[PDB]
Structures are given as C-alpha cells and as structure tokens.
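**Student:** A single structure is presented below for examination.
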Amino acid sequence: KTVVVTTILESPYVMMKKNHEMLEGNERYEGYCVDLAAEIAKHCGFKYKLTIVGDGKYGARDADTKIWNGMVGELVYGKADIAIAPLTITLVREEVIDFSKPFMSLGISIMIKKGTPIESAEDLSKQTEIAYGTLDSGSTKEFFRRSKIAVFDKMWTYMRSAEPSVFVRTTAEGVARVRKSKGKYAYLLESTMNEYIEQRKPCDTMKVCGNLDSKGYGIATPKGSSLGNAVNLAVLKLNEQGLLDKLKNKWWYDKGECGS
Amino acid sequence: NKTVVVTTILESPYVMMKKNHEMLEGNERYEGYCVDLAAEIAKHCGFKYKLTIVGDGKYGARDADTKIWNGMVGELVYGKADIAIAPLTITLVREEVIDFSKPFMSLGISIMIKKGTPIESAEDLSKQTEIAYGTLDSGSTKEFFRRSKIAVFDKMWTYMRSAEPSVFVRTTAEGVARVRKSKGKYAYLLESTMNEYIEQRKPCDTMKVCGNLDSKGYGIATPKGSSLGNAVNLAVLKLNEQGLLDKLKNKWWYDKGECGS
Ligand SMILES: O=c1[nH]c2cc(C(F)(F)F)c(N3CCOCC3)cc2n(CP(=O)(O)O)c1=O
Ligand SMILES: O=c1[nH]c2cc(C(F)(F)F)c(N3CCOCC3)cc2n(CP(=O)(O)O)c1=O
C-alpha cells in the first residue's frame, strides 16, 4: 500500500540534497514539491516513495506513435500512482490524466537587465532597438506562433525573422544573453523561473510584473484513480492554510540573495 | 432534460442588464463577460441553456444558523440549477459539495491607490502608517489577513484590527470612494479583478498595484455527478489555450473601459 510518486528534477521544485549520496529513500531529495508531497500525503493519509521519472520529461504524446513520454506516460501506463511536479495543466493532458486544481499559477513573462526601461509586451512589440526572443522550442515559442492576439502575433512576426536569431538553445543561454546585452535583449520565459533567477546572484535581472497568459501547475493522477479527489481537496486546503505560499517563500525568497 | 438551467449573478462586468432589457426576453436581457462565456461553453458542449439570476444574490456559503447553503452554490447542491457560470471562487468548502472546472480566471488580493502615489507593495504598507489601509469589513479578503500566519500580512492585520479611525468599510464602493478622496493617504485591499475593473471606470483616478498577495481562481460549477462536469472542464481549458478567455477579459475590461492607457 505504498504510493508511487513520480517527479522531475527542476530547481527549486525538486533538487538533490547536497548530501544525497549519503542518504536513502525520500531523504535524498528536497524542494518545493518535495515538501508539497509530504503535506499531501499527511492530509490524505498515505505512505509514498519518490521517484525521478526515467526519461526526464514532463509529458507529451508522440504524433506518429501515439505514445506518451514523461510523467504523463508513467501515469497513463501504470508505472506510478501520482505525479507531484510543476506539471502544466493542459487540455491534451487532461484528456488522458486527472489534474488537481493548481497549486501554482504562472504564465509567460519578460526578463530584462536590472535597470531597463521596458514594462510590457506592448512596449516590446512596437519598437525594435531592444531585441527579444524565446527558447527555440517548447510551449513559450508555440504560444507566440499559435496566438491570434495582435500584440503577440506582432511579436511573433518580429521574432520569426530576426537576424541574428533572437532564439536560444536553453533557458541559460537566454538569461546570459540578457546579462551581456546591456539592455538590448529581453527574454520571454516561464514566470516562476524568472522570479527564481531574479532572487539569486548575480542579481542583475528583473521579472517584469505582468504576465502574458495564465497557466497552472497541478498534481496529476491516472484517470479514475481513487486518489485524485482527496489530493485535489488537499491542494485547496493547503492554499487556504497559506502553506502553498509559505513554501514559495521558502524556496524562492527566504534565502534570496538580492534583498529585493 | 433538453434545456440546461444556468445560475449566475448580477455583478459588473460579468453579468449586467442591457440598457433596453425590459424590451427583451430570455437570455437576451443580459450582457457581459460571463454571458459570453456561457455562450461559448454551451456551443462547445452542445447544450441549450437559460440564464437565471440567483434568487438571493449570493455566491455561496452555509448559513450560520441552519448550515444550509445559500447563493448559487445552494442552487446547485439542492437541485435548482445544472450549472453556475459566474465569478465563483474555487474553495475547499465549496469543492466538497459541488464540482469546479479548472479556473477560467486567475486572481488574488490586490492594492488600490489613488492614481499618483508613492506606494506599491504590501511590504511597503506594513512598514508605515502615514497611509492607512483596509478591507471590506467582511468577506474573504478580511478573513485572509485575520487568518494569515505570513509575517507581513500578520503585521498588516495587527495594524488594521486596531487602527483608529476604522480602516474597514461597509461596501466596495465606500472603499473606492475613500481611496479617491484621501489624497493618497488611503489604500484599499480587494480582489484583483474588481481593482482592475475600477481602474477602467470614470473618473479614472485609481490604480491597481501590479503584484497580488495570494492566488485564487474562479471556475464553472456543476452539481456532483453531473454529466456536464467533464465536458465543461475541457471546454474551459480549450478556451484558455485558444486565447478566448483573454479576449473576453479585454472586451469587458479594456474595450468597454472608460480610461484606456
Ligand atoms: O509541464 C511542463 N512543465 C514545465 C515546467 C517548467 C518550470 F518552469 F521549470 F517549472 C518548465 N521550465 C521552463 C523554463 O526552463 C526551465 C523549465 C518547462 C515545463 N514544460 C516544458 P514547456 O511547457 O515546453 O516549457 C512542461 O511541459
Ligand atoms: O465566490 C465569490 N466570488 C466573488 C466575486 C467578486 C467580484 F470580484 F465582484 F467578481 C466579489 N467582489 C469582491 C469585491 O467587491 C465586489 C464583489 C466577491 C466574491 N465573493 C465574496 P468574497 O470572496 O468574500 O469577496 C465570493 O464568495
């Protein structure tokens, strides 16, 4: 009767403790979602084992083989009982697994060098002295390609033809580009990482407050699982108890390195 | 079993009477964000529906004396409605008795200031007293501060609970009026969605401070075991992913706003 939790290494959601080599079981891991799992299990009454998903992916269906990979696949195919991770609640995923209400709300956001006079996607869209881009693949790029909102379609039209390319191979390449470009590159990215990067040395980037869309991370369970319902009630309870915000403060801001 | 009874609530700009409503019948008497949302949900789920305004004008809570649900939640629980399509907050006590979709709008407690004022953050307010600040004298925003064990909010609560003259107001309109008339010495704490709305209202003298203090959601609600719950949830996700919910926010807040940029 031990519940198999699948999760994914993504700081500060799930991290290896520095001393993980000298620990066993669930004690090897720490982070926002490690704490969330313990609170969920307490409030629902279950024992559990943490596992890192074998392929390191969140979960998508291969168009050509119909096969889910990532944590979604592990749920669909019987390898784990629950996923506790910053796993985006999406239609195609909700067609095959069950999601709790979100424990975190987030969206696409703008990163600038600390000190840059920009304040919105609208600002970016109607000028050209500041370049801006996204990851060369994934949901943020797809959001701009797929979108029918003029401001963002304008940004996409600028991005898809910019020379030299305004796209980067990794989030880290993106952040570095903001840092070296003396205010002439802005990076578009998931908002929790923007905030996380804003709070650590070298303390030279800012998240622009307003987000460009609204998305959530939720706890995932296979369709018809007896757990989905209680787990969902737990997520709502923890939010209202302030626990979800406490953990965000714990893992993002309490050891912040930049004062503000 | 071939007309779906939608319960909702008169709350601007979610549901409103059209100017000429008396010359109209049925669902055409109404307009607004949730009226449009109801039309999209129905089209995507393939049902016909009738808008009805909740008899008691309430969202949903248990009576202190009888423990019986009032508001739209009650109309779902006790069989009077098939679906609630309204800015109904997703909460633990409500989700125990009815089902919610994933949120179609995300929001939180926010700060309102007079347009032109050196304040932003909850943290700033907690560190000073020149600028008084308060909430509605009842409801979820007040309960958030009273309940919070987070230091900055507990500081703000300890300030508000004893501040004299009272920083609490009897109505949303009284709070707004107090911001407008206090020359920057009064900030109001209220739901982010209404703050944004008030910002788009004449005489255009209030501003929403950007970052929120907590995170909630509004969802579509159905009675437990409804056949609709699953389809409605996927319809909500599709509408978010297609950009449709954001277009509706823009329509009823900024297009029909009185202050634009
Ligand atoms: O479920 C999903 N959850 C995700 C959660 C996050 C994070 F922010 F780390 F919490 C991220 N980060 C985006 C920025 O660089 C670091 C990784 C990607 C996610 N992806 C793939 P995407 O949606 O293509 O980005 C998913 O699929
Ligand atoms: O489900 C709920 N949805 C709510 C939606 C709204 C609005 F923003 F108008 F859409 C408001 N407004 C708060 C600001 O002044 C006007 C009314 C209250 C709501 N309440 C009561 P609360 O949570 O105690 O505030 C609920 O219970």
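Every residue number used here counts from 1 along the chain in the order it is shown.
The backbone N, Cα and C atoms fix where each Cβ goes, and this holds for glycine too.
According to Swiss-Prot, the L-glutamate binding site annotation covers A:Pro86, A:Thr88, A:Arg93, A:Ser139, A:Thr140, A:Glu190. Record note (Swiss-Prot), mutagenesis A:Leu91 to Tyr (Swiss-Prot position 504): Promotes dimerization. Strongly reduced desensitization. The unchanged residue is displayed. Listed in Swiss-Prot is the mutagenesis experiment A:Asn239 to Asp (Swiss-Prot position 775), annotated as follows: Increases rate of desensitization.
What's the neighbourhood like for these features in this structure?
**Tutor:** Classification of A:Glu190 (L-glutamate binding site) by DSSP places it within a strand.
Classification of A:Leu91 (mutagenesis position) by DSSP places it within a helix. Cβ neighbours of A:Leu91 (mutagenesis position) (same chain, under 8 Å, six or more residues apart in sequence): none.
Proximity of A:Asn239 (mutagenesis position) to non-local residues of its own chain (separation of 6 or more, Cβ distance below 8 Å) is seen for A:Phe103, A:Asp245, given in sequence order.
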**Student:** Which recorded positions out of A:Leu91, A:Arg93, A:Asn239 lie by ligand 1, going by a Cβ under 6 Å?
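**Tutor:** Not one meets the Cβ criterion.
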**Student:** Quick one: of A:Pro86, A:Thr88, A:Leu91, A:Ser139, A:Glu190, A:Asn239, which recorded positions have a CB closer than 8 A to some CB in chain B?
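**Tutor:** Out of A:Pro86, A:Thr88, A:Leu91, A:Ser139, A:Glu190, A:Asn239, A:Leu91, A:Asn239 lie under 8 Å of chain B.
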**Student:** Using a Cβ-Cβ cut-off under 8 angstroms and a sequence gap of six or more, which residues of the chain neighbour A:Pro86 (L-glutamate binding site)?
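**Tutor:** Residues satisfying the criterion: A:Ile8, A:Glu10, A:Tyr13, A:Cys33, A:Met104, A:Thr192, A:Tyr217.
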**Student:** Determine the Cβ neighbour count for A:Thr140 (L-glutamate binding site): the number of other Cβ atoms within 10 Å of its Cβ.
**Tutor:** 21
**Student:** What residues, ordered by sequence, lie under 8 A Cβ-to-Cβ from A:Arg93 (L-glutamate binding site) and sit at least six positions away in the same chain?
**Tutor:** A:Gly59, A:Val72, A:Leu87, A:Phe99, A:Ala220
